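Peer 1: Below is a structure I'd like to ask you about.
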Amino acid sequence: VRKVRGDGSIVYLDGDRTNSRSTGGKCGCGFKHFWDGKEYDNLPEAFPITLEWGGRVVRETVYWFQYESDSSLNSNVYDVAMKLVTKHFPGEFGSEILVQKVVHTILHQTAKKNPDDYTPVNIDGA
Amino acid sequence: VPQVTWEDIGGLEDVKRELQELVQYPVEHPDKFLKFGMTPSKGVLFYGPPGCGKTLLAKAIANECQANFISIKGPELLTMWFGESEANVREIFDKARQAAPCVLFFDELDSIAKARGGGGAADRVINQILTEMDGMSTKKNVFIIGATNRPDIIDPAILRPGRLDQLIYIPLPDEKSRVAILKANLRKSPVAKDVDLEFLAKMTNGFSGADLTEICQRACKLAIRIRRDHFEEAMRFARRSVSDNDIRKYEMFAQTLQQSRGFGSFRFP
Amino acid sequence: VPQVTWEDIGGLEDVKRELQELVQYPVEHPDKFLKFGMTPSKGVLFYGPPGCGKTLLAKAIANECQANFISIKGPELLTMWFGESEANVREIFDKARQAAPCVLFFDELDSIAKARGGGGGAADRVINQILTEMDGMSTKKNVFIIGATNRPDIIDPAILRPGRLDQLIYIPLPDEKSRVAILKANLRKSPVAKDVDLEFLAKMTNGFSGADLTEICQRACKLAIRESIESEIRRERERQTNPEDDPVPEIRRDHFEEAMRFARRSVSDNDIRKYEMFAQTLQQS
Amino acid sequence: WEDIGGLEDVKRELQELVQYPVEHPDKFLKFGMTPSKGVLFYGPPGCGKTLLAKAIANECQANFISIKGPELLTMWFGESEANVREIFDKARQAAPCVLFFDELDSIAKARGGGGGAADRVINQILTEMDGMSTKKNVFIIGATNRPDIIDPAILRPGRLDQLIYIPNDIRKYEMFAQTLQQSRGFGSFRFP
């Protein structure tokens, strides 16, 4: 149980089992789960990625969102990498090289190409 | 003046319209461009999976406007780079300048970038291309179409306004485009009416133009020893040169290009 | 001499004042300079987001002084670097000396630094020759060096020292007045319906660089041209088949509305943060 | 062919690609064909690639120009890429000819199994292949003990597109061959 937002919408922190029907699947739940203020047909994958810049080490885990029915909530290496670099190296010149590096790393990691395997993030609840 | 026409690529209506607007309109109606005070776009940059008809698109648009077509293959650019012979780029443009109107097509603008992998994204050959494009008079109808299988590694300075500013995504052929490609490939060979040429295109989803060409070549090479059985036998050897993982890069690059345009709601008072 | 005036940008009043001080006073008031014993500044370096009008600023200041303007783009620097022909720098300055007073402009002083990645040092052949020529200048022929860099961090510090490009000027994205001026300059010599509220268009394009606004105007003109061509083609298939009011005499409001659909900000908030942090670092010193 | 025992399918493919165009130009034209400009071998060293090329040349009575690895490397050293032109000219003079590159990967090997994958010598080889007229029946037969490091650009249609396996060292080639066959799993297409 969680707090409510007045109108009746639960706070629904990351990974919660929402009340919306899962248009997609591969979850055995039949409901859209929650992540960063949005509803997704299935839990995102996750993999660590190293961000090296100015001698700074960052242990940031990228959350991939492939296998999404709406075809609009699916992840995007360019957007994801831009967000990561901006969040961890805001306003630093030459960050585009780091963004390209992160894009390549995410593409390689997500290119395991075993669509049968999914590895949902380990989150309690459905 | 290529003999390739739009029917040889089939679909890509949006790309066809953009190419028309960028080539046919300035050449056919310079008066309207002068009236509206718009400078015609100097160039365009096709990006997409390998062997999807980028060269075919350039040749088709050249044929549509009946403009001379000059193809600068990637091996030529690498020859310039390895031998430090970038200066010849100048005369290459001069050639395109001489055969005006022209559609100067660079098959692989990223060939040099790929060949390099510590340095930046600037190289002597691409720098010469940039200098020629900047120093090119817009009065002469010379259009540069730079294909690229790696839209990111390409030098950003080439996408600057006044250059190959427009980026066009050439996706894998769809069902209609695949049917058109198969028909064009099987145009100089005797093919029996038994083969539908549409059901095949329907099944071979995600097959680049090169894949369809290889399938047809295998089928009619067996026939050299055409019928439905031989097409099926060759199709057993069919290979998808581009996998969905490769597609993702281009699909999501185009998606992020389109999402940046988030001012469509703008309405005047 | 450029034809660009300050109305083409119509913004950055402080930058205009500074440029007048360092380019206009020495050529307009030599008496004051020799009386006060203050050496004229050799040059300035504009740093800001891409397509923010740095070239426009240089052209406008050159036009105001009625001084010859010759611009050296980054591709030229890269040509002189790859070919190991840095000696050309010399003749370039000579040309600037010949057309005195002159405003030498380097579109991308960081182009060579970028080409090497932002294992060696920060000094290179072409920039070294530029420094050598700047030092070996008459200092009274009134030749002003206005470098322009999108990446001020990787600029060789030797360039940013007293007596050589001492002043760094931040050319930010245009403000509302600057955006209005840029739009008016772009739609100049173009037929735009008088009901097109360019003031509103500038108002709703916060964060758009000058290049972005030029792209918007070009897209509007392109849409108008496409509409004109389509109407002309429509004239036949109705005439010559079933045997005149101009379809599109001006770029109407709908054209700009549709153009704004393909309008994107080439300078994200992160880049603005980059440049603002650099300026803050310079100022807090 | 008796010099090599076995590899019946290899000979099948070799003669298919070489003998027919020289012997039946009319049949190829009837079907509107562009004969493959070349082919690439790959397998354990000393498996008979050179003698296979020689045998197919003998069956066709076509001259067999051999460019060994040392020649390609010598072209690489000293920036002698231009010599490639001459080699193809030497191949072109022999109208029915088989041009054999004993080690296409030798230069890629020398650079190390920092740059990309293209190099001046292979670049000139590609340029000559692209500009080689189909009327002159010159067949390029590349050979590589390490097909993984071979430049991908040379395995493109209009170039040495076909790859033939010429059989802990073997497992590498077996896995490579499977990787060239695992995704060919569309052999079920049946016409209606």
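The residue numbers of chain C are those assigned by Swiss-Prot, with the residues present covering 471-588, 593-717, 724-765 sequentially.
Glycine is no exception: its Cβ is also placed from the backbone N, Cα and C atoms.
I grabbed these lines from Swiss-Prot:
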BINDING   C:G521, C:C522, C:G523, C:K524, C:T525, C:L526  ATP 2 binding site
MUTAGEN   C:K524 to A  Impairs catalytic activity of RNF19A toward SOD1 mutant. Does not inhibit interaction with RHBDD1; when associated with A-251
MUTAGEN   C:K524 to Q  Impairs ERAD degradation of HMGCR; when associated with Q-251
MUTAGEN   C:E578 to Q  Does not inhibit interaction with RHBDD1. Increased interaction with CAV1 and UBXN6. Impaired autophagic function. Defect in ubiquitin-dependent protein degradation by the proteasome; when associated with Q-305. Increases interaction with ZFAND1 in an arsenite-dependent manner
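So that I understand the layout, could you describe where these features sit and how close they are to other parts?
Peer 2: In the shown protein chains, 26 other C-beta atoms lie within 10 A of the C-beta of C:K524 (mutagenesis position).
Annotation note: C:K524 (mutagenesis position) sits in a helical segment as assigned by DSSP.
C:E578 (mutagenesis position) carries neither a helix nor a strand DSSP state and counts as coil. All protein chains considered, the CB of C:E578 (mutagenesis position) has 24 other CB atoms within 10 Å.
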Peer 1: Given the binding-site residues C:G521, C:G523, which one is most crowded in terms of C-beta atoms within 10 angstroms?
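Peer 2: Neighbour-count leader: C:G523.
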Peer 1: For the deposited coordinates, which leave 4 residues unmodelled after C:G588 and before C:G593, what is the C-alpha to C-alpha distance in angstrom?
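Peer 2: The unmodelled segment spans a Cα gap of 10 Å.
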Peer 1: Identify, in sequence order, the recorded positions in C:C522, C:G523, C:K524, C:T525, C:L526 that approach chain B with a C-beta to C-beta distance under 8 Å; the answer is 'none' if none do.
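Peer 2: So none of them sit by chain B.
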Peer 1: Looking at the ends of the gap, C:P717 and C:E724, with 6 residues missing, what is their Cα separation in Å?
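Peer 2: Cα to Cα across the gap: 14 Å.
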Peer 1: Excluding C:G521, C:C522, C:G523, C:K524, C:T525, C:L526, please set out which residues of the same chain place their CB within 8 Å of the center of the CB atoms of the ATP 2 site, keeping sequence order.
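Peer 2: Filtered neighbour residues, in order: C:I479, C:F516, C:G518, C:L527, C:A622, C:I645, C:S683, C:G684, C:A685.
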Peer 1: If I take the alpha carbons of C:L526 (ATP 2 binding site) and C:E578 (mutagenesis position), what is the distance between them in whole Å?
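Peer 2: So the Cα of C:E578 (mutagenesis position) lies 14 Å away from that of C:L526 (ATP 2 binding site).
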Peer 1: Excluding near sequence neighbours, so keeping only residues 6 or more apart in the same chain, what lies with its CB under 8 A of C:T525 (ATP 2 binding site)?
Peer 2: C:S541, C:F575, C:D577, C:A622
Peer 1: Sequence gap of 6 or more, Cβ distance under 8 Å: name the residues on the same chain that satisfy this around C:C522 (ATP 2 binding site), in order along the sequence.
Peer 2: C:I645, C:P646, C:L647, C:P648, C:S683, C:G684, C:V747
Peer 1: If one measures from the C-alpha of C:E578 (mutagenesis position) to the C-alpha of C:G523 (ATP 2 binding site), what distance in angstrom results, rounded to a whole number?
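Peer 2: That separation, Cα to Cα, works out to 13 Å.
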